[PDB]
Structure formats: C-alpha cells, structure tokens
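Everything below concerns the one structure shown next.
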Amino acid sequence: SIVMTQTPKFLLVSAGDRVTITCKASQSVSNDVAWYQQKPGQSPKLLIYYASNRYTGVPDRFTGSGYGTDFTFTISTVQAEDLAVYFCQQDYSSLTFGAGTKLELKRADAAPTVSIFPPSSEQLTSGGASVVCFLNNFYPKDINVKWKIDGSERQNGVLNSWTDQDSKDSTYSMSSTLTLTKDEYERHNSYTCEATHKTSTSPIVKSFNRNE
Amino acid sequence: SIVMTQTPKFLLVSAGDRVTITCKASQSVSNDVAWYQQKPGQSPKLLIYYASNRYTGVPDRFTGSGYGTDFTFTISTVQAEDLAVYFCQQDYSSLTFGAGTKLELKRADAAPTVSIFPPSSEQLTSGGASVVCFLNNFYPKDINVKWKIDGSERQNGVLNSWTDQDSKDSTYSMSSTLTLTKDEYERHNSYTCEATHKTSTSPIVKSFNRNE
Amino acid sequence: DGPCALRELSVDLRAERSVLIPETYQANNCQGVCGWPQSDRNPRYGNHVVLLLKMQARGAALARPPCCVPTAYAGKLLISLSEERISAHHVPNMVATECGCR
Amino acid sequence: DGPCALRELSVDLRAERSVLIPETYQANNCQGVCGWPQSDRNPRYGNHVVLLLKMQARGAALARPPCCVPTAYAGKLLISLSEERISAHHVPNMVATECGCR
Amino acid sequence: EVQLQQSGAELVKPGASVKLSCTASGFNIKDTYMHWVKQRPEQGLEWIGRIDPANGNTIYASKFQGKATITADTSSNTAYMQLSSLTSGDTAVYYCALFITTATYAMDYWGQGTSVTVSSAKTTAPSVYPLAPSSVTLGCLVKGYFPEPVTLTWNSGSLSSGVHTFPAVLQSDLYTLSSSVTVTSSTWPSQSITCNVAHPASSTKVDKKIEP
Amino acid sequence: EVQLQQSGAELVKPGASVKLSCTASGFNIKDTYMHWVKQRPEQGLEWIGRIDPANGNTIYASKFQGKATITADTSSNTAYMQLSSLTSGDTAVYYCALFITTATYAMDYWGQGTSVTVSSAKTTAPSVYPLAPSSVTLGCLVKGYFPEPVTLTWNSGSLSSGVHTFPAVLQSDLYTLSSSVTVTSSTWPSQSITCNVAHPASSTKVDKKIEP
Amino acid sequence: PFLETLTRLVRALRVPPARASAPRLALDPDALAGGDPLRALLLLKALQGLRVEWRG
Amino acid sequence: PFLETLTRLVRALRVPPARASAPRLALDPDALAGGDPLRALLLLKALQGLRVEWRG
C-alpha cells in the first residue's frame, strides 16, 4: 500500500508570515492528491483537489503544487481565522489520509487571573468537599499550580483541566480541583492556591480561611 | 446646482447585522453616482461606480442600487474591518460629495485602568509642574474626570484629550493634565484623580502624596 | 445590470503629427449574467451550455462556469491625413455586434 | 494549470428501461489562462482581445476581462435499445473541439 | 442542495454489535458510491469501505474485513453499516461521505458524525453545585455522571460573553465538568444568573441559581 | 502602475500666496484631466477645479473663481496650483486626483495630501519629559512646540504593542502631546526603554531614557 | 425473440468495475432534445459500435 | 497647398468641450495592425466622413 509522509509535524507563525507544508509519497501517485482542513469539533472540508484546482468559496491565499512524488501546500499571508489541522489524501489506491499538521499563532505576553472557590453547603451536607481554583487568560501555555493546606504540601486527589487556544484573542485557561471528605476538611483551617508562570519572578498566591 | 442629501447621519451595528444608507438628489441625475470609503488618516477609495458595479478587489458584501432620484447602498454582514465614513458623489454637473455617514460597533462593557504620574525633576527645575492622569481601555464612551488637591475642587488649567475607537478590540482611552507653578505646587501636599463611569456605583479614585 | 447584453465602450485616437478620421473609436462589449431557465433576448442556448448548467444545478462545482462572450465582429476603415500623404487602412474584426454566453 | 487549452470531462448515461449506446458521454471543456504577450498553441488573438488587454495594461479596470471559451463543436449519435423498439437519434453541437479566449 | 443526516451517539457492551445508519436528502444515492470513514482521537483518519447502491457491489479495506457489513436501500435513500465483535478498541467517531474528484469538476459531502462507546459501566445522573465568592467570577460544577454527553448553559443562552467551559475528565468511571462566567460590578446581585444542566441519556434537566 | 507624489506641509503668513505641486509617475498626463480637491476637518470634501494638459483649457468652481490658478507642464508630467489672498480660512488638506467612470470601465487615483496652515505665530522647539511610577505603565510628554507635525516613537520602532498616542491639543498658540506604554513586571528595569521625538521643521531629534 | 437476447448479452458483458473510487457522475438522458429498413441498418450500426466498446 | 488648408480647417473645427468630467480615455494608434488615383478618391471619402462628423 502507498504510505504518505507529511512534514512538518508542528508549526508556529506570527499572523503575517508565509507557510509551507510538504507531503511526500512512497510510490508514483500520478497527480491524484487532495488537501483538506478540519477545525475543532467539526467535520473536514475540501480545500484543493487534483493538484492545483480550487473548490468553490476558497479565497486566493491558499495554493498547492507538485507532481509525481512530491507535493507542497502554501499559504501566503496567515490570518487569525486559520487555526486548524491540515491533511493530505491520495486516491491511486485504497484511500490514505496522511498524518496531520497543527498550527498556532503568537502575541504579547499576559498574566493569569486567579480565583478560588470553597465548598458549598449542599455538598457539605452530602458528605464531601471540593475546592476549586480557576486561572484565566494567560500566555504562553506553560504554567505550574500547587495546593497548600495549613502551610504544607498536598498532592493527592488533585484534578487539572486545560482549554484550547481561544479564537478571539489567543489565550489559554486552566482549572484545578481538590477533593476531600467532610471530616478531614473540617479539621484544617486555611487553604492556598499558588501559580508559577514566566511573567513573574515570584508566585501568585490566593488564599482563604475556613473560620471567616 | 444639484444638492445631495444623505441619510442616516449616524449608525450603530453589532458586527453581524445588515446596514442600508440612502443618498437622495435634488434633480434628475440619470445613473451617475459613486460610493466611497475613507478610513481615518488616509485618502478615499472607490467602491461602486455607475450606480451598480464593483471596482477591482471589492468583496461581495457591498452592494448598491437605485436610479433617477433615489440611490441606496447596503452591506449584508458587517465585520470588524469596516469602520470608516461613506460618501456619495454625483457627476451630472460640477462634482458634489454628499455629507458623510459614520459607523460604530458594539461589545461587552469594561472598566477603565487608571494611572497617575507626578511632575518630573527637570520640569520642576524649569519652573512649572504638570500632573498627568491616564485612563485606558474602557467602554462605553461617556466618562467624567475630576481633580482634587488637599480635599478641594479645582477646575482651572485642566486639559483633556480623547482617542478614537480602537481597531483591535474597540475600546477608548483618555488623558488629563493639570498645570501649576512650582511654588503653588510645593505649597500643597496631596493630589487625587477621580473617574466616574457607568460600570460602577462609586467613583474610581487614585491618589498620591508629595512628602513620600 | 440585467442579463447578458451589449453595451457601449469607446476610446479616442490621438496622433502627434497626422490627423485621424474618424476620431472616436467605437468597440462595444457585453456584460450580464445568463442563468437557468433562460430569460434573455438572444438566440437559444446550445446543448453544451445546458449540459454545464445542469451539472452545476445537480450539486457539482465546475472549474470554469459559463460566460457571456461575443460571437460576431465587423471591420473598420481609418484615414490618416498629413502633408504630402493621405493614407487609408482597413482592419477586420474590430467591432462586436452580437453576443451570447458559452 | 497552464494556458488556455482543452481538457477531458465525461459523464455516464443511465436508463431504467432501455439500454443506451454509447454509454460514456464525452464532452471536453476549455480551461486555462491567456495573457499578454501570448504564450499558447492556438491561433493568434483578434483585434478586440488585444485592445482589451492593452486597456487593462494601461491601468484601467474592466468589468468583464477576457475568458477562455471554445469556438467549435461536433454532433453525436445515440442508440436506444428496448424490446419491440430500437431507436436512433442525432444531436448537433455537443462536443467541444477547440479553445481560444475572447 | 444536499444534506447527510445520521443517528445519535451509542454505548454498547463489550461483545455486542451495532447498526449505524446514514440517510441522504435532496439527492439520489444511485448516482454514486457511499463511503464510511472512522476517526480516533489521536490515530488520525482511516478508511473502512464503500458501497455502490445500483448494483450492490461493496469494497472493504484489508484490515476491517470480516467485522463490518455495509448495505444500502434505495427505496428510501439510506445506507446501513453493521459492526460486530466489539473489543473496547472501537470507541470512535464514524462518518458518512460522498467523494468525486476529476480534472474539471468535483463534489465532496460529509455527514455530522456518530460517536460509539464500548464499556461495562452503568448509567448515572449528574449532581449540580453552584459556586459564589470591579469584577466578579461565578462557577457551576457538574460532578458524578455517565456517559460523556451533557449540555451546560448560562441564563438559558442569553449570556455568552466571557464564559469558559472546560472539557470533561474521567477517573474511576465517573466524569466531571465546570463552567465559569465573569461579569462587572453593577450587574450582580442586582440581577439573576442561573446555570442550566441537561443530560439526555437519563432525561434530566436542572437549573441552579447563584446567591451570595 | 500609477503613482501620484506631492509636496510637504506648509505654513504661511495671512496675506501671502502659495504654490502647490503634483507630479505623476508611470503615466502620461496628456491622456486625461487633472482635478484638485479640498478637505476641511468638519465641512467635508469640495471641488476646486480641473485642467486639461493637452490644450490648456481649465475649469473652476463658482466659489473659487478668481483666487486659484491651475497650470500644467507636460515636459516633466507636473501640475501646479497657485493660491492667493489667504484669509486664515484656507487651512486645510489638498488632494490631486484622476477620475474616469464609464459603463464598461473606470479609473480612480488619488494623491497623498498636502496640509496648508495660515497663522502669524513663530516657530519653536519642543520639550521632552519622561514619566515613571504585575504591570507597569510609563509615559513620555512633549510640551511647547509649533507647528503641529512631530513624530514620537518607542525604542526606535521596536516596541509597538500596548502603546497609546493621544492627539495634539492647542491652547495659547502652543501644542502638547503625550504617549503611554504598558509592559509586564519582568521586563523593567531589567531592560532599557526610551522615547524618541523628532521635529522636522526645526530639525531636532531627542531621545530620553526612563529610569526609576 | 432475437433483440431481447442481444439486450441480455449486452447487459451481461457490462461487468462492474473493481476500482475503489468513483470515476465520474451519472446523469439520466432527459433534456438535450434533438423486411423493415429500420431493424435492418440500425443493428449494423449497433454491432459496429459494440465492436469498439468491447475491446476495453 | 490644398491639403494643408484642409488639415488646418479640420483642426480649427474641432473645438474643445466645456464639460466638467472626462468623457473617456485616449490611446495612441500603434496597437492594431492591418492625376493620381490616390488623392482622387481618398478626398471624397474624407469629405463624406466629415459630413457626418460635423453635424455633432
């Protein structure tokens, strides 16, 4: 079977640069190739068929070329609405769908916004306790989060969740949760959520106290 | 001479609506009318000639129609890159350029960011003193700014300056300046800059003290 | 705008030394949009054009949809006047006089 | 892509009762881009097209730039086979056989 | 126009079989073949097989042979795919497609996607909790439910600005989810904000009101 | 291509005369007429006159007759306009234009704009001052200069993110201007930031460094 | 009696293809409008066409 | 002697227009390519053309 190798596997642009992707084949595939696009949570959509033609509604930025065993796809001027994953398909035999290539943008740095929420009354009546920490609108991706109770480390029961890059301003987010039993929760007094990021020489700490 | 009346004189959209403008004439003008666009700080550009056409590079959104004594220009789906002023021109006689129509966008509310700067050392050596107050990234347009020295009103020598709607996030800004002589500045002790806006039941006050 | 139909397009011919007759050079051109079913005043479509229109209607997406183009032409004669010489030239296929989309 | 030229485009004709001969219906199409100066293999341009191209080059902006279209056609014959009846039809102007932009 | 419609998400035991459906609209399936495609979160796209409704001749890949049966019915323009001998490795998203590419024209239509899950757990209902503290952030927390699909909205869909919804995370055969909303200081508690949670599998609808 | 080039801004006494120029490029002026247009900040556009280089026949509006003389020279593709009897009401922006509109084709080319001011004040040089205080805002203030044109930049054009420049304001025949820049907490004072001011009329260039 | 056998033979010879991709679209023939001596010459033409068709 | 007077008359009759807008573009003629019996018929053709031209 024909095997298609796509490069590069990752990319990063500055919203004004030119982009090029290559998709080589393992055997003479004539000029039967197609270039797609898939945004998050949606089905793919054709962009270029055969080797050079353009589907209806495709703007003039996108273009593609190649023949025989080498094919390339290039975008002239990247915009903010071109965050997706691109595939290359062949048709000379049982269809194969490449491997896929991601894409990302750039912008100026920013600092996170931190909020901390304690357990509610209904949950406490139920029998458990959950403490929530939200970090919003930061950049770049990397960040570290730590939990402290009564001035000590705690790394059991934590759950973390991340979000994808926003389509409006290109900023991330994150949520952290700590779960305990009511009896254990009611035995301590103070809790703190700490965040370490690139844009600050000291951690950002948000704390709360149970008694008040 | 032919006189052209353009309506409406102001508009306001929500980035997804349809807009229509009309430009009536004072006499039979056949079908000689053209429509322009002037962004801030640049020269006009043509968009539609002979009452129904499209210059090279004009997208499909814009369109125009009419004949005899009534002409209309409509945009289907407004975007964020369509902030400008639109004119209508006739050619049956000495050219006339209508009156002009503005345009604005919408978004969620936001609060101002306030900073206060005291006089510099070089200026103090010179013989004067200037205190500066910056308000950044607020919405909507209306705001009030007040100056207070030693807990008293002061409304002499103030200068204010505003900024046009941003093309990146559609937010305003403002600067205020207060000027005094060296001796008068050194006679007092404390200064405060107060801002009143729609998104807060109490004023935002930023203060500083001369001694420290 | 309306459907595919003929319209005016003229230029002026200027020379630094001689004088040209006639001055205003007229060469029409047509414009519009021809659709399905036909609402025009020119002759009926061919079989190729209706085939393409049906292919478009079924759901396909052609890489070269039909266009309004001319199908007839006429010649013209020009005269150049200058001292010691008066010349005449004849050039065919200059003025469009009929058109329909193919 | 290349310049204005001729390319393949075919369909299949199907009937629920009778059988059609030939099955694959062939009707080529003209496609490409023609520019100035000419780099093609078809006959030379006309005077109208060169006039339009020069108008475009000077700086103007036409509302209907030149397009690659066909200029010749040929007929075809079809046969329908069914019990108690074999029929034949002939239809002209079906297959394109030349290209040239106007 | 043309439209492809599919069934809903399904959960099955490890060892049963499923029958997915795909029905066209505004088109006749006899014109061309119908393809079935598979997608896994990180393995990329794949090809399963195709069917030709007019004759009934079907083709399958070399890996899916013997565990996928494709059939068609032209009396109502529908296609079915039967998947048998599940082994907890088939949890994925399946697509119904029409493809045609040629030197002069092309046609490409895709479905909406059907999600298939294989597990031996038991269905359960969620638990909804509110979280309360010149800006304010509020949160709604959904805990302890199965299977994945669930819908969360704020103020019945009339509030969609500055709202973040983090993806679900699984641990010990139970999911979790959280949502956060940020508003200014002059719209709370002067107004009412509620989070609505709908789980279709168990047919549960809940609405919770945030109070100080 | 076609390009229109113009002269620079001019300041004139109340009673003298001015001579503005407009030179084409990549075109022959004998092909069509040349139009001169006027613009005031709030009164909208107007029409002054047109000239035909081939014959020399010129046309003027009914209001500008007798105080505007248009001439052309085809030996170098240039047009001149002489404006006489200034009365402090001619301070405006003037444009050089080519217009053609027809049922089948059109052309529209504009210049860059020449600014004319009429006043009896005297030229003067500016004074530049710095302003210093998880974010930091810094300011550069320009005070006491004439006439209006002046350029301000940060780090010689290597810092253009989060920078605001407010418009000039006139009081007691003297101008003022300010600029603000916001940066994060890990790029100051660890780096160097300076504001550069250039006044062309007096040929002055200054650079000032912000320090704590 | 005779023509029906020819129809059956023609249908039988047109075997389906084995390719994995659709070659082209299908369109019904409906709207491109135009001792028996018929049944004599028409069959000659049909056989002449089948000669070329079958070689594929 | 005679033709030059005709050229001068033709130039004189072509008065400039008074309209305030350009009617159309101007393009030089080097784009398209093709008892004296000449000077006998050409003058007649030119006068026939001028007959129609002058009425405007």
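Throughout, chain D uses Swiss-Prot numbering, with the displayed residues spanning 459-560 in order.
So how was this one determined? The header says electron microscopy, 3.2 Å.
Just so it is clear, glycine is given a Cβ too, placed from its N, Cα and C backbone atoms.
Straight from Swiss-Prot, the features:
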| type | residues | note |
| --- | --- | --- |
| MUTAGEN | D:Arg472 to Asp | Little effect on AMH signaling |
| MUTAGEN | D:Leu478 to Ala | Abolishes AMH signaling. Does not induce regression of the Muellerian duct |
| MUTAGEN | D:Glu481 to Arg or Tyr | Decreases AMH signaling |
| MUTAGEN | D:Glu481 to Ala | Shows a slight decrease in AMH signaling. Affects slightly Mullerian duct regression |
| MUTAGEN | D:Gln484 to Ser | Little effect on AMH signaling |
| MUTAGEN | D:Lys534 to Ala | Abolishes AMH signaling |
| MUTAGEN | D:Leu535 to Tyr | Little effect on AMH signaling |
| MUTAGEN | D:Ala546 to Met | Abolishes AMH signaling |
Self-check item: Winner by Cβ contact number (other Cβ atoms within 10 Å) across the mutagenesis positions D:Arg472, D:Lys534
Solution: D:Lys534
Quiz prompt | Set of same-chain residues at least 6 away whose C-beta sits under 8 angstroms from D:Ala546 (mutagenesis position) | solution = D:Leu535, D:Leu536, D:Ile537, D:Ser538
Self-check item: Set of same-chain residues at least 6 away whose C-beta sits under 8 angstroms from D:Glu481 (mutagenesis position)
Solution: D:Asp470, D:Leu471
Quiz item: Of the mutagenesis positions D:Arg472, D:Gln484, D:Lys534, which sits closest to D:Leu478 (mutagenesis position) by Cα distance?
Solution: D:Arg472
Quiz item: Among the mutagenesis positions D:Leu478, D:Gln484, D:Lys534, which ones place their CB within a distance below 8 Å of a chain G CB?
Solution: D:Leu478
Quiz item: Rounded to an integer, what is the Cα-Cα distance in Å between D:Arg472 (mutagenesis position) and D:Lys534 (mutagenesis position)?
Solution: 17
Quiz item: So how many other Cβ atoms are close to D:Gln484 (mutagenesis position), meaning within 10 Å of its Cβ?
Solution: 12
Quiz prompt | Other CB atoms, at most 10 A from the CB of D:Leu535 (mutagenesis position) | solution = 13
Practice problem: Using C-alpha atoms only, work out the spacing between D:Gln484 (mutagenesis position) and D:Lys534 (mutagenesis position) and round it to an integer in Å. | Solution: 10
Quiz item: Under DSSP, is D:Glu481 (mutagenesis position) helix, strand or coil?
Solution: coil
